[PDB]
Amino acid sequence: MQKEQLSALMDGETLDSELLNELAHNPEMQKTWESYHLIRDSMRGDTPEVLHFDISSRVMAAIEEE
Amino acid sequence: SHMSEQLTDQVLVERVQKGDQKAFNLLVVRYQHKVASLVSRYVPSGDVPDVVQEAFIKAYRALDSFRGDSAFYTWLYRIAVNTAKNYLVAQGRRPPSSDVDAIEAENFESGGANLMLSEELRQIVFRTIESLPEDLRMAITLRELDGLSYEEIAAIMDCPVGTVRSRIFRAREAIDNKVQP
């Protein structure tokens, strides 16, 4: 998968299940998903005053136990 | 700033409902700062991570019940708001001596008694945007600030949808280079 495809996916402009799959199983694409969504949040002003970068890891660790 | 973005959420939500936790992780990454921003309007900063955490867990658990009657984000935010508000109720029912404790525990006692400012990030992002070529600036602006689809952006910039896709990507890559360190 290319990052350009990742870019299209986060915009709802492709909904290809193979791409969603690759994303879910590709660490580098996961980082890009995270980075691009941080950029979106920043631009839209959808951030708290202090950003915490461990939220998703904490959430998933709690999911793994339940 | 979107609705077509809702399309991705729906597809992800459908997988989570089937047991796909990897798909949930994607949703959490997508919504983590938005949810924190919302929660931070109601609880003290020190409690924001715990409340955000509890909100996501509550959402995960109740996801069997999301029927797609409304947009997923709205459903998630209502959960986060309710979660937060409940936290405020618990705190607002503190006894007499809880404030006295806070007062006495506040000052440091001799002897011995992951983070970034969002405005800082916002300055970096907008400075980068201002340095991009007009074509990329407009592209990512129309998409992220106005919420326009690639088809709409294409008509506005009179260019192929493939070109819109590429312009938004390159803008993002430029910004990421200055942000993702």
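The backbone N, Cα and C atoms fix where each Cβ goes, and this holds for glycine too.
For the mutagenesis of A:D11 to H, Swiss-Prot gives this note: Loss of anti-sigma factor activity. The structure shown keeps the original residue. DSSP classifies A:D11 (mutagenesis position) as coil under the three-state reduction. Close to A:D11 (mutagenesis position) in the fold, though at least 6 residues off in sequence, lies no residue with a CB less than 8 Å from its CB.
Long-range C-beta contacts of A:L19 (mutagenesis position), restricted to its own chain and to partners at least six residues apart, with a cutoff below 8 Å, comprise A:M1, A:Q5, A:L6, A:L9. According to Swiss-Prot, the mutagenesis experiment A:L19 to P carries this note: Loss of anti-sigma factor activity.
DSSP assigns A:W33 (mutagenesis position) to a helical segment in the three-state reduction. Remark: A:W33 (mutagenesis position) has A:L6, A:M10, A:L23 as non-local neighbours, by Cβ distance under 8 Å and separation of at least 6 in sequence. One mutagenesis experiment named in Swiss-Prot is A:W33 to C, and its note says Loss of anti-sigma factor activity.
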